[PDB]
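Novice: Got a structure for you, written out below as structure tokens; questions coming shortly.
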Amino acid sequence: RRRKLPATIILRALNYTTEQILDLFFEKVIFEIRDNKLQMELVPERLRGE
Amino acid sequence: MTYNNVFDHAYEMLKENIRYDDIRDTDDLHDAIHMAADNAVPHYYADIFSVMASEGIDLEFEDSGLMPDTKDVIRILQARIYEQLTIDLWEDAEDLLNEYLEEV
Amino acid sequence: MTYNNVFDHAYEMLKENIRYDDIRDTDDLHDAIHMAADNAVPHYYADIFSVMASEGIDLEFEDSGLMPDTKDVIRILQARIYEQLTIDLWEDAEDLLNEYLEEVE
């Protein structure tokens, strides 16, 4: 019961890189650049009510 | 947020800590007051500057030893609000220590 | 008590400084905009905290060279409000000059 802090401080205290923060903690999507194609990968059917 | 709602939440967390710890002594009450002023702090910056903009607070303070010496403004403001909350929770928990013993 | 009122005051003062001087050049916009940003801050003590309390301003700094060396918190808050007002006026001055050139014919 003292002054609280967000959990990314203790989570990054295990030598846990911000790349690993934004990769491992959440399931991501990809996109292609540099070729003016403007395309992505296949859909993971993750949308239900959005 | 206003000063009154933040102070109500402050002694609400204080009386929850008293109900959790069952503190009777005044010398043990003071450490609970310091830990409760350490608790219940806002993380919105607009609420922190709204405590500084609301009534019941002054620019000049009594003690200057608790005032830190750094380039961080939010640390100095947090120390000033912490000192004000310790003083105010002591002044309004001196009666609450008797009220809690007279409830149960 | 909010930032929108002081933003409207600085908006009106910048429109008056454009209308009075009739400046059509983008490089000579120094003195009028800087004096409008200097004259837009309030002189009272509680009004500075009232502007800092409302939204539209943050703690993250854009330039560290504008930080004075003093022990007063109120001067640092006045400098932060002055910095946010200079950001708003130097981002809206081009649109206000476009409106001033498109207003008259």
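Using Swiss-Prot numbers, chain C covers 6-110, in order.
Looking at the header, which is where the method is noted, we find electron microscopy, 3.8 Å.
Just so you know, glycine gets a Cβ as well, placed from its N, Cα and C.
Feature list, courtesy of Swiss-Prot:
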- C:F54 to D: Partial loss of inhibition of the host exclusion defense system BREX; when associated with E-58 (MUTAGEN)
- C:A58 to E: Partial loss of inhibition of the host exclusion defense system BREX; when associated with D-54 (MUTAGEN)
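Neighbours and distances for these, please.
Specialist: Spatially close to C:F54 (mutagenesis position) yet at least six residues away along the chain are C:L82, judged by Cβ distances under 8 angstroms. Under the DSSP three-state reduction, C:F54 (mutagenesis position) is assigned to helix.
The Cβ neighbour count for C:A58 (mutagenesis position), using a 10 Å radius over every protein chain in view, is 23.
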